[PDB]
Amino acid sequence: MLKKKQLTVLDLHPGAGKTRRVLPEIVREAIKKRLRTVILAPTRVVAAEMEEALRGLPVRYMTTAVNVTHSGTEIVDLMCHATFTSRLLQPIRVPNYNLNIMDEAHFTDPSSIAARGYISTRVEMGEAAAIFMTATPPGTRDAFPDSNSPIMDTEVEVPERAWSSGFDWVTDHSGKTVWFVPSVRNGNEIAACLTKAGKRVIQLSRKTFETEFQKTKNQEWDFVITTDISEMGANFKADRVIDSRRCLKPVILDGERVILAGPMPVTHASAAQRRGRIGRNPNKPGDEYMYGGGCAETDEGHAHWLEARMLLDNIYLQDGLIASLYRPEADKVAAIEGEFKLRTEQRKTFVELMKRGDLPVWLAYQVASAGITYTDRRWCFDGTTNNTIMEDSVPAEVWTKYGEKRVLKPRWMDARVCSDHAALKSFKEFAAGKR
Ligand SMILES: CC(=O)c1cccc(NC(=O)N2CCOCC2)c1
């Protein structure tokens, strides 16, 4: 695998040992061959699991998720997918790694897609080797891959709202269930219904994942209600997955606004990763996968691939050259390589709106490309009446940095800034000048 100009897809089935058995063998061989190596974890939770798998090997943990005193002599670096892309975008030297290892390489967040595009372009240039570790590479069509033990697959109507009757099988179960929902708001309603029925529920989403995931180890629970973030190498001691088989799709309308379309079917890759949370113990056959819909290739036209192009257009590669998306995922967007390349000061603004502003890539791009500076929040208030953000069926209001109460009416509307109470709270703080 370790030869320059090689990209290997390590596509062993979920639970086959890619992280705990194969990765340490790859790292030992890379160190023997003096390959400057990066290992990319999708989440801080996976970063910590990797430290355990790699313990004693000379690896530099570029993450506060691990508390280890480093020698200063490591040639292997470990960081999150997002950290890799972030450092490429910033005016910081990222080593030209000889070997690029991406764990949970199916991750479809924009920074992960961009990282794959940059890495696969360096490999195509003859500059580097790469290993993408995933059971479900891009365009996989198999929702039911092999497992460590047999899975009971059942197509069944799955509730997406509170229920009073007609789903006894949900609550009649005595084991532990991981339940994939399409949104935080949908999980909140199901979680409340289960809580009312006497169940112990933990909810996981991107913003809460590290903190709340620890509760799955520290407390007894009956259900984990999770969004798609638990597709990325989250492991549970569970005997059932309930899968809505639904997700939200960010869609850019008319180059002008982003909506969260759906819920709509998941991809085959997502369905396989959701299912792959169970059947992992060869000694515990008959784990259950209850699924409530079909699969479809809903990554086609999904904003994350256009956002990945916005990131890659703003990463230096060589002179004016621009990294391509990884070939198998390159048709998911209609985009011209370089169309989103920003001049130096607008690029800095773009980066800060993502890094400090915590804005979605698309929205950060609209603001930066309009020639607005990072601290200028006038655009949060001067949109059309139809861009009014609503909070409990009334227009959201904030005090501006000038001390004026105004309706939140952003010039560019991206549904991700108000997808749930926590998102809208964060965006209100942004509009107010509080970060
Ligand atoms: C984003 C982030 O957390 C980050 C970013 C850059 C560097 C590091 N830390 C290191 O380079 N390590 C670990 C600490 O002490 C020895 C060297 C962490």
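Note that chain A is numbered according to Swiss-Prot, with residues 1681-2115 shown in order.
For all residues, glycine too, the Cβ spot is worked out from N, Cα and C.
In the three-state DSSP reading, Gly1697 (ATP binding site) counts as coil. Sequence-distant neighbours of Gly1697 (ATP binding site): no residue of the same chain at least 6 apart has a C-beta under 8 Å from its C-beta. Per Swiss-Prot, the feature ATP binding site maps to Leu1692, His1693, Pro1694, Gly1695, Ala1696, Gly1697, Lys1698, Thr1699; the stated evidence is sequence analysis.
What Swiss-Prot lists as domain 'Helicase C-terminal' is 1830-2009.
Quoted from Swiss-Prot for the published mutagenesis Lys1887 to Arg: Diminished RNA-unwinding capabilities. In this structure, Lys1887 (mutagenesis position) belongs to neither helix nor strand by DSSP; it is coil.
In this structure, the CA atom of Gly1695 (ATP binding site) is 26 Å away from the CA atom of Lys1887 (mutagenesis position). In the three-state DSSP scheme, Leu1692 (ATP binding site) falls into the coil class. Sitting within 8 Å of the Cβ centre of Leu1692, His1693, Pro1694, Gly1695, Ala1696, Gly1697, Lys1698, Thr1699, and not among those site residues for ATP, are the Cβ atoms of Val1702, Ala1815. Here the C-alpha separation of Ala1696 (ATP binding site) and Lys1887 (mutagenesis position) works out to 29 Å. Highest local Cβ density among the binding-site residues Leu1692, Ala1696 belongs to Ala1696, counted as other Cβ atoms within 10 Å over all protein chains shown.
On the backbone, the CA of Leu1692 (ATP binding site) and the CA of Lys1887 (mutagenesis position) stand 29 Å apart.
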